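Just below is one structure, and these are the notes that go with it.
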Amino acid sequence: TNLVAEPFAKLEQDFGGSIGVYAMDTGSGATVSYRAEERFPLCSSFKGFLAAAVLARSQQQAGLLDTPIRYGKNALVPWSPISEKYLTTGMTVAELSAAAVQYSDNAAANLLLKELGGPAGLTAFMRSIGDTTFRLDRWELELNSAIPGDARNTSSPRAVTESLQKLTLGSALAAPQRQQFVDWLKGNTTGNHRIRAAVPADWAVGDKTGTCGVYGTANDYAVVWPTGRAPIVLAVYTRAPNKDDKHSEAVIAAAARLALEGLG
């Protein structure tokens, strides 16, 4: 039996569902993998990749990130705490991106999707960096049904981690864009009980969360800079078979701890 995997299996069994984990130590190449290639709903975790795709576009569209977007109430949707405040002043593309990443702002995410040509445009960006797994085909708040066996609006922990590495540490973005993406992730406000809860306080973390809620479905992915080490990239996703099964932040943190423990 896979002895590395046993504690993850116990964790998911106690949770009442399935947990998917992939973690990469970018310094040694070591990995920890559990259900790493299975699909899980993205939920709001797509918004990190959204911001990266906008940054990529901004490399060749001069002043895109600086452009004020003047939107009206028709653009607002539930859980848009940043964009509700700028109906008469607008937000720049950079500000919308920070709101989508750091507050999971739904209206901001939809405005940014428009800049890419919709969910298909984000999916095409992901294909362009070599991610064949990511799929997104709805706008907020229509991508979160998380129905078991529906591959729409899903990715895998492994593909999420691989793409996150390319974008935050590798060469998929030009350096000033890579750096902005990292700084947005580091300022996330919604992840304090997930991967951030699994690391020492002195280790820097950038992350993006998602919580479909139904079907026990929630997630987090992160880049972690342990003191004195190369960074770790990891993703933790959950789901469960019944619509009213509850997600758990504690399970996500616990899986992240096991991942860090299993790395060399």
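Here Swiss-Prot sets the residue numbers for chain A, with the shown residues being 26-289 in order.
If you check the header, you will see the structure was determined by X-ray crystallography, 1.0 Å.
For all residues, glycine too, the Cβ spot is worked out from N, Cα and C.
Residues or ranges marked as active site, nucleophile in Swiss-Prot: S69. The active site, proton acceptor feature in Swiss-Prot is assigned to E167. For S69, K72, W104, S129, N131, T234, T236, the entry in Swiss-Prot reads beta-lactam binding site. Quoting Swiss-Prot on the mutagenesis of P103 to R: Increases catalytic efficiency about 40-fold with respect to ceftazidime and reduces catalytic efficiency about 10-fold with respect to nitrocefin; when associated with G-239. Where Swiss-Prot documents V239 to G as a mutagenesis experiment, the accompanying text is: Increases catalytic efficiency about 40-fold with respect to ceftazidime and reduces catalytic efficiency about 10-fold with respect to nitrocefin; when associated with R-103.
Positions of the features from Swiss-Prot, shown on the structure.
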{"residue": "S69", "record": "active site, nucleophile", "DSSP class": "helix"}
{"residue": "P103", "record": "mutagenesis position", "DSSP class": "coil"}
{"residue": "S129", "record": "beta-lactam binding site", "DSSP class": "coil"}
{"residue": "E167", "record": "active site, proton acceptor", "DSSP class": "coil"}
{"residue": "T234", "record": "beta-lactam binding site", "DSSP class": "strand"}
{"residue": "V239", "record": "mutagenesis position", "DSSP class": "helix"}
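Other C-beta atoms found within 10 angstroms of the C-beta of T236 (beta-lactam binding site) number 21, with every protein chain shown included.
Calculated from their C-alpha atoms, the gap between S129 (beta-lactam binding site) and the residue listed as 'active site, nucleophile' amounts to 7 Å. Neighbour density for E167 (active site, proton acceptor): within 10 A of its CB lie 11 other CB atoms from the protein chains shown. Rounded to the nearest whole angstrom, the C-alpha distance between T234 (beta-lactam binding site) and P103 (mutagenesis position) is 17. Excluding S69, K72, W104, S129, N131, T234, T236, which define the beta-lactam site, the same chain contributes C68, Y128, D130, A134, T215, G235 within 8 Å (Cβ to the Cβ centroid), listed in sequence order. A sphere of 10 angstroms centred on the C-beta of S129 (beta-lactam binding site) encloses 27 other C-beta atoms.
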